[PDB]
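Please read the structure below before turning to the comments.
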Amino acid sequence: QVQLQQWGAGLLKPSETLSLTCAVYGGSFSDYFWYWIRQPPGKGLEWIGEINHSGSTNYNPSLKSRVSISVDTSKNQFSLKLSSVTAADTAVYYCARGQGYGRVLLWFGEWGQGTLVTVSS
Amino acid sequence: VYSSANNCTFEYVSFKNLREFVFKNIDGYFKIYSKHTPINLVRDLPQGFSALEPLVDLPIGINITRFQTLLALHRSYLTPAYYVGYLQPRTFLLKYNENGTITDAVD
Amino acid sequence: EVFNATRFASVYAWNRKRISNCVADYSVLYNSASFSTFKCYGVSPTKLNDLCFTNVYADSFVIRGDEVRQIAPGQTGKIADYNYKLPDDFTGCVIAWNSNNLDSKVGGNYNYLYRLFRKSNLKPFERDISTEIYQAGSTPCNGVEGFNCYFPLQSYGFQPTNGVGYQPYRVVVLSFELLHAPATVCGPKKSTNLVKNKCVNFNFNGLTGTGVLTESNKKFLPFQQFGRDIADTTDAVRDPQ
Amino acid sequence: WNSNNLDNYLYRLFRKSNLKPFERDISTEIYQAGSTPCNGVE
Amino acid sequence: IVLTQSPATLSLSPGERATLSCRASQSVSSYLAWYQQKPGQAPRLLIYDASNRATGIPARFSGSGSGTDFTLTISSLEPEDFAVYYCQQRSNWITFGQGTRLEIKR
Ligand SMILES: *[C@@H]1O[C@H](CO)[C@@H](O)[C@H](O)[C@H]1NC(C)=O
């Protein structure tokens, strides 16, 4: 219902760009500070992305990287396009609905898998 | 000239002579009776009987304990011909004439 | 003048207005066929039309219509707590019709906002409008904004495209208090006719009685109201009108 | 006695005027506070 | 700063006072969340901001823990309580969870 279609990722040589059309599903999403997270396969999820309804399109300070977030206020979903991938990006990307303390990063999409490998299974 | 208003509650706007004014204050009502006449004898009010008529009923409802008169000339410095009485609870005996008017009384 | 008159302010800076003595009658209003809500906590207007308060106050602002419910004593939410809180003893009534009609600004109605991100919980009747960057986390805010820190006011962007739930209603907060001095507005005061020469009951400015009213050749001073006789009985009335 | 072990019921909200000792007044009206004589429809 | 939980792999049986530690060094009890991941499912909003347990998630997860060593206390381990917990430090650039505090039903 309140869902985030993690979409736009794919198999990737760990040097080029990628995308995450984490499309806001069932969301009147023009009021929240939608953040994003990154889970190394078989580990826990560390917060990376954080768009702001007030503005402030930004990220993990430890990961203030080229990968660039935005919300297509037209389509009303957060972008987090995976530009110029490197090895350290190797994980899985998600997105979430957050408020800080009013609420926190609450509503999560299913999963967005970055296959940051040349090899196909 | 001397008016410094703040958080104001409510407002209302409406020799030769003597001037008299009572200023009772009961039931949250600063009743003010008044009347006035001339005085050939500049010096003092001649022993003549009169009777002030009710003039206002302001619902100010404020605990007062103190008054002060206000006069002026032109330029004195902002320091940094009358005579008042004092009321007391009494018992009086008034006389009304035909038209209905306090003619005289017995204290 | 303090009701059906122009625009207002954002509810986070909800305004106040004091009301005088001028008699009044809700019921003249109550049936104005405009009050989409007259949710009336104190008493029914058809009953308080004569109710006298030393003070009556009006607040008015532009908000998303929905907030009406939040303007019930016993309400929460970022607005009912971060933009205004009524008391749970609000002797008054929630008057409101609609803003979207005159507030749409089809290209997104701004002009009104709300301290979404306020710190304190609204004390009843708090007029506080102090804007501030509260700590969404613990990054020492003191201005810092962008993570674990943001400012309080957000956009009450009302559009005709977005639904009435997300469209604004013009909203009024009524509130009155009667202390212990001589109170102000005192409901209504009816008026019969001067039925004369026949035995009738009468109520002349509170002077009640029964008798036959005729014309007199008497005349007294312009400030007296009624005349008595030697035995302290009323026998003359200056028709209050 | 206060018996909250089993404490539907109902009473009334608005009406003409209180009755005289020992009278019953079951009803289903509107006693409209405005002229609207809503007849069957609120 | 990195937190860490006590029973990394808590092989408890259901109906037990399961309780996960969370010792910090920057003391952000002005937050300190606590989420349970089901594998194959992004974990959501268990607990956050001091202890305010977002509901639907039962009150058995009796939230607690302040200072630097925080501690969520699950009342009862239960057949639906086989998953991986994450006490989430926040309020700074470290908005991070636990090191995947696993609790194993038995
Ligand atoms: C009383 O009334 C009469 C006639 O109305 C008038 O001539 C007279 O001056 C009034 N005052 C008195 C008698 O003091």
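Numbering of chain D is taken from Swiss-Prot, so the residues present carry the numbers 436-442, 450-484, in order.
From the backbone N, Cα and C atoms, a Cβ is placed for every residue, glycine too.
In Swiss-Prot, a mutagenesis experiment is listed as D:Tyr453 to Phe, annotated with the note Decreased HLA binding to NF9 epitope. Increased binding affinity to human ACE2. Within its own chain, D:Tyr453 (mutagenesis position) has no residue 6 or more apart in sequence whose C-beta sits under 8 angstroms from its own.
Record note (Swiss-Prot) on the mutagenesis of D:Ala475 to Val: Increased resistance to neutralizing antibodies. Taken residue by residue with DSSP, D:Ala475 (mutagenesis position) is part of neither helix nor strand, so it is coil. Same-chain residues at least 6 positions away in sequence with a Cβ under 8 Å from that of D:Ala475 (mutagenesis position) are, in sequence order, D:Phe456.
DSSP gives D:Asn440 (variant position) a coil state; it is part of no helix or strand. For D:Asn440 (variant position), no same-chain residue that is 6 or more apart in sequence has a Cβ closer than 8 Å to its Cβ. A natural variant is reported in Swiss-Prot for this position, D:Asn440 to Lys, and the note states: In strain: Omicron/BA.1, Omicron/BA.2, Omicron/BA.2.12.1, Omicron/BA.2.75, Omicron/BA.4, Omicron/BA.5, Omicron/BQ.1.1, Omicron/XBB.1.5, Omicron/EG.5.1.
Recorded in Swiss-Prot as a natural variant, D:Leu452 to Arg carries the remark: In strain: Delta/B.1.617.2, Epsilon/B.1.427/B.1.429, Kappa/B.1.617.1, Lambda/C.37, 19B/501Y, Omicron/BA.4, Omicron/BA.5, Omicron/BQ.1.1; Contributes to cellular immunity evasion and increases infectivity. Packing around D:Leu452 (variant position) is summarised by its Cβ count: 5 other Cβ atoms lie within 10 angstroms of its Cβ, all protein chains included. Taken residue by residue with DSSP, D:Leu452 (variant position) is part of neither helix nor strand, so it is coil.
Here the residue is the original one, while Swiss-Prot reports the natural variant D:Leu452 to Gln with the comment In strain: Omicron/BA.2.12.1.
Among the natural variants in Swiss-Prot is D:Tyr453 to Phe, noted as: In strain: B.1.1.298.
Under its natural variant entries, Swiss-Prot includes D:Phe456 to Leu with the note: In strain: Omicron/EG.5.1.
Other Cβ atoms within 10 Å of the Cβ of D:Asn460 (variant position), summed over all protein chains shown, number 8. Where Swiss-Prot documents D:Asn460 to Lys as a natural variant, the accompanying text is: In strain: Omicron/BA.2.75, Omicron/BQ.1.1, Omicron/XBB.1.5, Omicron/EG.5.1.
D:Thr478 (variant position): 12 other CB atoms within 10 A of its CB, across all protein chains. While the structure shown retains the original residue, Swiss-Prot records the natural variant D:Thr478 to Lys with this note: In strain: Delta/B.1.617.2, Omicron/BA.1, Omicron/BA.2, Omicron/BA.2.12.1, Omicron/BA.2.75, Omicron/BA.4, Omicron/BA.5, Omicron/BQ.1.1, Omicron/XBB.1.5, Omicron/EG.5.1.
Record note (Swiss-Prot) on the natural variant D:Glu484 to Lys: In strain: Beta/B.1.351, Eta/B.1.525, Theta/P.3, Iota/B.1.526, B.1.1.318, Gamma/P.1, Zeta/P.2 and Mu/B.1.621; May enhance affinity to human ACE2 receptor. Packing around D:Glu484 (variant position) is summarised by its Cβ count: 6 other Cβ atoms lie within 10 angstroms of its Cβ, all protein chains included. Following the DSSP three-state reduction, the secondary structure of D:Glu484 (variant position) is coil.
Under its natural variant annotations, Swiss-Prot gives D:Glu484 to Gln the following note: In strain: Kappa/B.1.617.1.
The Cα of D:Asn460 (variant position) lies closest to that of D:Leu452, out of the variant positions D:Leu452, D:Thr478, D:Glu484. Recorded residues D:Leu452 (variant position) and D:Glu484 (variant position) have their alpha carbons 20 Å apart, per Cα-Cα distance.
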